[PDB]
Each structure stands twice: as C-alpha cells, then as structure tokens.
Amino acid sequence: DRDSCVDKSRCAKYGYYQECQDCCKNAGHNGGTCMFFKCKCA
C-alpha cells in the first residue's frame, strides 16, 4: 500500500517533501519528488 506516500502524500503543484522522501527510502523506491499535486517516487 503506502497510500500515505504515493497519492495521499501531502505535496504541491511541483516541489519536494521530506515525508514522502524518507518513506520512499524505506519502501526501497529511492526517494520522492512532488508533481502535479502529489508526491511520487521511483
């Protein structure tokens, strides 16, 4: 799942966000980036 770090990932139009970032390290994606109003990861 990790909905909280994919769709419900509390981000902006574009940017970065340490929450989804650090979550995504743990997930093993790599890290996160904001766009187009959510945080997505690798």
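By the numbers in Swiss-Prot, the shown part of chain A spans 21-62.
Header says: solution NMR.
Keep in mind that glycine also has a Cβ here, set from the backbone N, Cα and C atoms.
Copied over from Swiss-Prot, here are the features:
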- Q38 to A: 6-fold reduction in affinity for Kv11.1/KCNH2/ERG1 potassium channel (Kd=72.9 nM) (MUTAGEN)
- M55 to A: 30-fold reduction in affinity for Kv11.1/KCNH2/ERG1 potassium channel (Kd=303.4 nM) (MUTAGEN)
- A62 to T: No change in affinity for Kv11.1/KCNH2/ERG1 potassium channel (Kd=14.2 nM) (MUTAGEN)
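Secondary structure from DSSP puts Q38 (mutagenesis position) in a helix.
Cα of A62 (mutagenesis position) to Cα of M55 (mutagenesis position): a distance of 13 Å. Most Cβ neighbours within 10 Å, among the mutagenesis positions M55, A62: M55 holds that distinction in the structure as shown. Within 10 Å of the C-beta atom of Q38 (mutagenesis position) sit 10 other C-beta atoms, taking all shown protein chains into account.
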